[PDB]
6 protein chains.
Amino acid sequence: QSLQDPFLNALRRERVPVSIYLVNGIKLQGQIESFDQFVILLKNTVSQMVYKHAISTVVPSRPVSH
Amino acid sequence: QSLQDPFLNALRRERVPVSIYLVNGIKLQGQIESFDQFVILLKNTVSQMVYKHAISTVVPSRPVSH
Amino acid sequence: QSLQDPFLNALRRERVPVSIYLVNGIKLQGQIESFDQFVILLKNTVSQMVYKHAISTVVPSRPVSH
Amino acid sequence: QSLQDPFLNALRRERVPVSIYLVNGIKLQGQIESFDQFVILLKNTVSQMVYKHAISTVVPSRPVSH
Amino acid sequence: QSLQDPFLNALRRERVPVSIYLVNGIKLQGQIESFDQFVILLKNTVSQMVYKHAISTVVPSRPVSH
Amino acid sequence: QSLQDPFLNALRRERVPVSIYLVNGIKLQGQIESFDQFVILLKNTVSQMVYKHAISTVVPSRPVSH
């Protein structure tokens, strides 16, 4: 299930800069390189691996249709 | 199960502004655009994807029947 | 399972004011309107939906038998 | 499984005052009245229901064998 | 699975003092008395029961082979 | 699943220094010695065992292909 995948794929495909806010309030920025049901790979200087269980919200930097 | 879906659907359908409070105390605001069992899409300038595991409470801005 | 349901039902039925403390230390107050295994609906001016995964403790404002 | 139950039962049966520390650092005190795999009922003036997912450590006020 | 058990058993058997850091940054110290897949029993003046879901990292006070 | 394993294996095999940020904002550093689906063993002076449920992001100190 089911909503996640089209939303994240749209961001990934359009290479939209996003802000990922973590469960501790820390903000990550970059482009979604790929994802599965457990992690998101977020690209800027290096690819970092973000655990979805530690994500609170994914905020596109501009409107993106899914 | 079972309580969530009528509650969130009522908010979504009536387009009631809500406050979503996260597990770190951060408050999000907007209208519920859609949801499944893992995320809520919360609309204002952009659609942001909120993970339910990081939500503590959903507070309608006015009384809504479910 | 098994302890939750009689405890929360007693509060709900007796309409006992409770304090719900969240995993971030934030205190909610109101009466338990209904619940399932994922959320509690907590009533005051509006019904708010509290996720049990974000609850640390439910504290009745007075002794209640279960 | 398997370690929890003898440990908590020993506390419950011996009516040992405990400190329950939550995942946010908040300390609860009282005696364990009962428990299942999801919650602990902690007694002082009222019985409060503590969610095990929000517990970090259970600390007996004195040595207890299990 | 699979890595945990040899690591924690090595600490337990060698009675190595460890620091257990919790998800809120609080540090516990003592020796691992026993464990299962849900909790660790950590010994100093009393045995305290630590929930693994609230543990971030287990740090031996000296190098231990597993 | 599926993304984690090639990413972490690449770090492990190349012995890339990483920063592991925990869900409370605390940063760990060292090299990934091994991992399974529940923990990562992170090496510096001692091997410490990090629970993946307490990890927010794994950040390689330099670009690594997976």
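We number chain A the same way Swiss-Prot does; the residues here are 5-70, in that order.
Recorded method for this deposit: X-ray crystallography, 2.0 Å.
Note that Cβ sites are derived from N, Cα and C of the backbone, with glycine treated the same way.
Annotation comment: Swiss-Prot describes A:9-68 as domain 'Sm'.
DSSP assigns A:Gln8 (mutagenesis position) to a helix. Annotation of the published mutagenesis A:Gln8 to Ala in Swiss-Prot: No effect on Hfq condensate formation in both growing and late stationary phases; the original residue is retained in the structure shown.
One entry in Swiss-Prot concerns the mutagenesis experiment A:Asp9 to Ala. Its note says: No effect on Hfq condensate formation in both growing and late stationary phases. When Cβ atoms from all protein chains are considered, those within 10 Å of A:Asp9 (mutagenesis position) total 13, not counting its own.
Under its mutagenesis annotations, Swiss-Prot gives A:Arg16 to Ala the following note: Almost completely disrupts the ability of Hfq to form condensates in both growing and late stationary phases. Counted within 10 Å of its Cβ, the other Cβ atoms near A:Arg16 (mutagenesis position) come to 18, all protein chains included.
Under its mutagenesis annotations, Swiss-Prot gives A:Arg19 to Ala the following note: Almost completely disrupts the ability of Hfq to form condensates in both growing and late stationary phases. Taking a C-beta cut-off of under 8 angstroms and a sequence separation of 6 or more, A:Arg19 (mutagenesis position) has the following same-chain neighbours: A:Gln35.
In the three-state DSSP reading, A:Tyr25 (mutagenesis position) counts as strand. Per Swiss-Prot, mutagenesis A:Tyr25 to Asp is noted as: Almost completely disrupts the ability of Hfq to form condensates in both growing and late stationary phases.
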*Near A:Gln8 (mutagenesis position), how many other Cβ atoms are within 10 Å of its Cβ?*
19
*Check each residue in the chain of A:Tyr25 (mutagenesis position) that is at least six apart in sequence and keep those whose C-beta is under 8 Å from its C-beta; list them in sequence order.*
A:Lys31, A:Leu32, A:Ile59, A:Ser60, A:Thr61, A:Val62, A:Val63
